[PDB]
Amino acid sequence: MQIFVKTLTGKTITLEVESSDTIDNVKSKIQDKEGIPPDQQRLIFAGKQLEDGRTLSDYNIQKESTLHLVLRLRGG
Amino acid sequence: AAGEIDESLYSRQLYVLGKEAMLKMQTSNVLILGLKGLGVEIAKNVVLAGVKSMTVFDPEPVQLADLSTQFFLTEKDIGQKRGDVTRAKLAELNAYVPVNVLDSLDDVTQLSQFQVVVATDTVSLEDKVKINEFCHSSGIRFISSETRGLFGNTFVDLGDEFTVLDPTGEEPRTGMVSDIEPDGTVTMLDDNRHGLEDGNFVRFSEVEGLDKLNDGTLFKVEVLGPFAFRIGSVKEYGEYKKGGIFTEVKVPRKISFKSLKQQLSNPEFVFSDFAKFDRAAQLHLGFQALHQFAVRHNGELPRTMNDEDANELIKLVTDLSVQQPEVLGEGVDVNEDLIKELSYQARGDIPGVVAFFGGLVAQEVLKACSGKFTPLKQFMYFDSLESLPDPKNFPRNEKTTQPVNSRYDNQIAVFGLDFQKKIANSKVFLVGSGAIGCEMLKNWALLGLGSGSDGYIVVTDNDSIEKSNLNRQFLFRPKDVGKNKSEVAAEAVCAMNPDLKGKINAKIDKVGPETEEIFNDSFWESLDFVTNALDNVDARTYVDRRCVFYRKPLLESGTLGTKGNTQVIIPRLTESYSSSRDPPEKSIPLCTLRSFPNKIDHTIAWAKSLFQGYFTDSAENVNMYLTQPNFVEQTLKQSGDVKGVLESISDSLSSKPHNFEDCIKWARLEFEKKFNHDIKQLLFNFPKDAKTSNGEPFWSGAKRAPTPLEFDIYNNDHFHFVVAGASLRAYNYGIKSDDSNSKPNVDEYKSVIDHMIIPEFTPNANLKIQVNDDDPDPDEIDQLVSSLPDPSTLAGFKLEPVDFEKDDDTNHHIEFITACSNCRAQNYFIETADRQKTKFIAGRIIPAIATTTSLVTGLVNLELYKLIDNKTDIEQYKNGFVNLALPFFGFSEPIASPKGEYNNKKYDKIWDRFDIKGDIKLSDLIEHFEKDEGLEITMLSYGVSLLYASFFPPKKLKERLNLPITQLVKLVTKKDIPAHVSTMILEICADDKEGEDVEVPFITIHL
Ligand SMILES: *NS(=O)(=O)OC[C@@H]1C[C@@H](n2ccc3c(N[C@H]4CCc5ccccc54)ncnc32)C[C@@H]1O
Ligand SMILES: [Cl-]
Ligand SMILES: [Cl-]
Ligand SMILES: [Cl-]
Ligand SMILES: [Cl-]
Ligand SMILES: [Cl-]
Ligand SMILES: [Cl-]
Ligand SMILES: [Cl-]
Ligand SMILES: [Cl-]
């Protein structure tokens, strides 16, 4: 199935995944595309931050679901 | 005579919006209808950003309850008109923006003089529809917004034809090309990602063999992988030979909006929070219901906490859904609890919600004026119902929520009187008083936070107010420049709400390790919570550590242009800021900088370092050598670069200039060295046509073959390099400029330089030049020491070092770096950059604007409500993430603190610790752990130094076991513990009851 990852700069990445895939795995795939180390990735979906070692199924992530890859900013 | 922008005021905003956008903003007249909280907040942000004119319309009399969120009203203004009374205070925010009052809007025709019209909560739906219809059909941009307690919305309608010039504000993607196949497949050089999306457009330059592919034509991108994209067939243009750089181009997009009338019955939503997406339709109905209600009840909203009126609202909503089952979709029920709360809270005026919509709508006004960023299309609804406290602690009914005839009445309307008093008796520490800081203090003035006899606010900030701050630090005026941020901010908000007179302790101390004597155990322990308003990571990390140590909640936020974020750190519940890594600042390889640049970022880096060395380091080194008798002996045995330092002194003292003319000469000789001789040297080792072991050309990809510069005073960069170099050199040596009262004169410099012998270049045959950071680096120091003059021949000779100040245009710094970078850019055929861009990179300036700052601060004060109620259900808290450019809002439940176990005992790996009362003896500490915790201490340490280990032999145990921890540290470190220290953190390792090593909490010793 297909999910989307939207970045904070508006970019849309598309991923090929299965419901049983670990978040670890989705981060792995995002690293292949963007070059972002899994440990620097903050993924959020439907009000939860996605944690390493849980599955896509655990967060109720369906086909066509959109995850957001977000950041913290140092200005103030 | 306008069409130019004040860089010294707009500096940081300018890096968000750009010059074109701001020139359009400077031709736009904006009209704001209603000047309660929402209106004044929108107006403030728009006036700060600098539009051509601001006009405000609110003929209503000021009432006490209006002060809930209208920070420019005072009790003295009661009875007078909101518009009249606010006007003068908005004007003070930005002297370039006239602020006018519309007396009357009986004639809708008067709208034609404005380009954007904004309708706030004061305007009925009937009038919003009339006004929108007039605007839409006349080409006037229309935005509306409403807050009702913890709910809110915004609507955007920019007309039939609106063009977006830049959807995001991001730097266009760029990159180096190694191949272009005939079918259009573009492969990136090495392992560089293009970073494009399908349907981006690109242009090319330097692609040899495809002539007209470089002519500015755009190509649509088909992404093939991370390292390739396709542009359609290019066999028509020729055949690829080598080279090439691609550059993303943003193309214009035409979009159309619908009228409010159409969108009421058939809306397009943008979502504020995807966890709540089902609520958008419901609230859309609900907010229309409130207007229908008002029409039935002579313009009144539902009564605060009132069931009769809430049931009427639910009926009204159900009639809209039964009549049109297409806003909710087929077979979907009204959410009656949600609508009930909308009724209950309809009169509420909540500071954080107002701040959210104020920032948002203000940015939408700016988009509307400029075509910069993607507009909100077309409706967004929002709520922060999680901010409601538990009714078991703070019950809500008609009695607890009734007005008490105070400025807080429409906050009381939502939370109750009791909750509001707990806000006032809170004790808070605010770390920073800049952008977030000023917005924070305004929000706290509006909350009455710290205003009660048990409460206070401490705010500290160690900076003084600079001019570019005024663009988003709205509590500061031009005449406050040079004063301290915290002190001025504290005074400013006390005028806003006198309930804070003598309740804010404005400090000017730098938070960090050198101020723990001030910000000490007692200071921190006293607080209820801490809020960051900081501009750097290390400070956030430090406050985070201390919040963990003292077990205090922390409210964190940050911005970068239109992007922003909030984070909540709750003791015993969530992870802390330090728990997660952010992407680090990428470093440029050393060889790229020194010999093989290809981006202006590289030439600026190189030029900035040259600046340090020419005008800061070489002077500090001379001063050390003249004042430290042991300097040369010190340098010889504690420097990696010894020879650099000694030549820097020898050079500094043998070339001593006597006048400005000598400074000019020096600078012209440095031009020859850096942009002529060094380049001819690099080309001596690596000729234009040099090859490598494989037989492929040395200069390809990231390596651009340089040409030496032939000095040309008519060239701007060559001129300014010499002007700025000479003027800085003069400053070092205490010489007066011919420049220090007026402009540099070309003929004056020319007549010095024209009479100089410039020495011809001879190559050094033994210089190795490092091609990679992998590859290695490859007596006369006794001669260099012999060359140095005795410091007694230079009695009282100081060189004055330069201290980089990027925000003073008279000081030559950015002038130098810009010119020096660009001369190097000319060398390597890199596009030269201007002062504003060089200042951004050299100065590490963070793009910033008031819109994002208010909105993010708003969201922080919606989480603050949750601290006041001591919430322990992690699911109630929201970390936020925004980008107003898109616009995008997302939220996430904080991550729980990781937990552990030793023996049968669960513990928190961030928050839990062993508190030991007293300067305990080592033997008693080891025993306490086995007896009371089931733990066999295995190592015990204090910072770097090891105090006890189970492998110690008996001789060593005898020395240590009977010592108090302070004397034990004394034994090992040979330091006293200082007097001021009242706690000591000890790290331990331990075995559990099975004899297995287990991870365990740290120890705090309370002296
Ligand atoms: N966002 S803004 O308007 O550009 O600036 C807000 C800041 C807050 C205030 N500020 C910044 C840093 C501060 C510190 N301590 C820092 C300095 C370096 C460091 C290392 C380790 C720990 C802490 C710290 N203390 C107080 N105020 C600070 C200035 C500016 O307005
Ligand atoms: Cl621009
Ligand atoms: Cl213009
Ligand atoms: Cl006036
Ligand atoms: Cl109304
Ligand atoms: Cl920094
Ligand atoms: Cl610096
Ligand atoms: Cl300054
Ligand atoms: Cl820029």
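For chain B, we keep the numbers from Swiss-Prot: what you see runs 10-787, 796-1024, in order.
If you check the header, you will see the structure was determined by X-ray crystallography, 2.8 Å.
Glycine is treated like the rest: Cβ placed from N, Cα and C.
Listed in Swiss-Prot is the mutagenesis experiment B:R21 to A, annotated as follows: Impairs ATPase activity; when associated with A-481. For B:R21, B:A444, B:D470, B:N478, B:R481, B:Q482, B:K494, B:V520, B:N545, the entry in Swiss-Prot reads ATP binding site. Taken from Swiss-Prot, the feature Mg(2+) 1 binding site covers B:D472, B:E475. For the mutagenesis experiment B:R481 to A, the note given by Swiss-Prot reads: Impairs ATPase activity; when associated with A-21. Under its mutagenesis annotations, Swiss-Prot gives B:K494 to E the following note: Impairs ATPase activity. The note that Swiss-Prot attaches to the published mutagenesis B:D544 to A is: Impairs ATPase activity. Summarising the annotation, Swiss-Prot assigns Mg(2+) 2 binding site to B:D544 and lists experimental evidence as the type of evidence. While the structure shown retains the original residue, Swiss-Prot records the mutagenesis experiment B:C600 to A with this note: Impairs ATPase activity. The active site, glycyl thioester intermediate feature in Swiss-Prot is assigned to B:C600; the stated evidence is experimental evidence. For the mutagenesis of B:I912 to P, Swiss-Prot gives this note: Strongly reduces formation of the thioester intermediate with ubiquitin; when associated with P-914. The structure shown keeps the original residue. Listed in Swiss-Prot as a mutagenesis experiment, B:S914 to P is described as follows: Strongly reduces formation of the thioester intermediate with ubiquitin; when associated with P-912. In Swiss-Prot, a published mutagenesis experiment is listed as B:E1004 to K, annotated Strongly reduces formation of the thioester intermediate with ubiquitin. For the mutagenesis experiment B:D1014 to K, the note given by Swiss-Prot reads: Strongly reduces formation of the thioester intermediate with ubiquitin; when associated with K-1016. Listed in Swiss-Prot as a mutagenesis experiment, B:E1016 to K is described as follows: Strongly reduces formation of the thioester intermediate with ubiquitin; when associated with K-1014.
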Other than its own, how many Cβ atoms are within 10 Å of the Cβ belonging to B:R21 (mutagenesis position)? 20
Rounded to a whole number, what is the CA to CA span in angstrom between B:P787 and B:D796 on either side of 8 missing residues? 16
Quick check for the class: what is the C-alpha distance, in angstrom and rounded, between B:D1014 (mutagenesis position) and B:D544 (mutagenesis position)? 41
From the mutagenesis positions B:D544, B:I912, B:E1016, keep only those with a C-beta under 8 angstroms from any C-beta in chain A, and list them in sequence order. B:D544, B:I912
B:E1004 (mutagenesis position) CB neighbourhood, other CB atoms within 10 A: 14
Quick one: largest C-alpha distance among B:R21, B:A444, B:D470, B:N478, B:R481, B:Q482, B:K494, B:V520, B:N545, binding ATP per the record, in angstrom? 25
Among B:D470, B:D472, B:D1014 [recorded positions], residue with fewest other Cβ within 10 Å: B:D1014
Integer Å distance between the CA atoms belonging to B:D470 (ATP binding site) and B:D544 (mutagenesis position): 11
Within 10 Å, the Cβ with the most other Cβ atoms among the recorded positions B:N545, B:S914 is that of B:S914
Work out how many Å separate B:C600 (mutagenesis position) and B:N545 (ATP binding site) at their Cα atoms, rounded off. 29
Pairwise Cα distance for B:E475 (Mg(2+) 1 binding site)/B:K494 (mutagenesis position) [Å, integer]: 9
For B:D470 (ATP binding site), the one of B:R21, B:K494, B:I912, B:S914, B:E1004 that lies nearest, given that the mutagenesis positions are compared by Cα: B:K494
What does DSSP call B:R21 (mutagenesis position) in the simple three-state scheme? helix
Judged by the number of other CB atoms within 10 angstroms, which among B:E475, B:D544, B:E1016 is the least packed of the recorded positions? B:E1016
Based on Cα coordinates, which of the following recorded positions are within 10 Å of B:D472 (Mg(2+) 1 binding site): B:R481, B:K494, B:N545, B:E1004? B:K494
To the nearest Å, how far is the Cα of B:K494 (mutagenesis position) from the Cα of B:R481 (mutagenesis position)? 13
Nearest by CA distance to B:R481 (mutagenesis position): which of the recorded positions is it, out of B:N545, B:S914, B:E1016? B:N545
Measuring Cα to Cα, how many Å separate B:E1016 (mutagenesis position) from B:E1004 (mutagenesis position)? 11
Which of the mutagenesis positions B:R21, B:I912, B:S914, B:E1004 has its Cα closest in space to the Cα of B:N545 (ATP binding site)? B:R21
Considering only the mutagenesis positions B:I912, B:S914, B:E1004, which residue has the minimal Cα-Cα separation from B:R21 (mutagenesis position)? B:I912
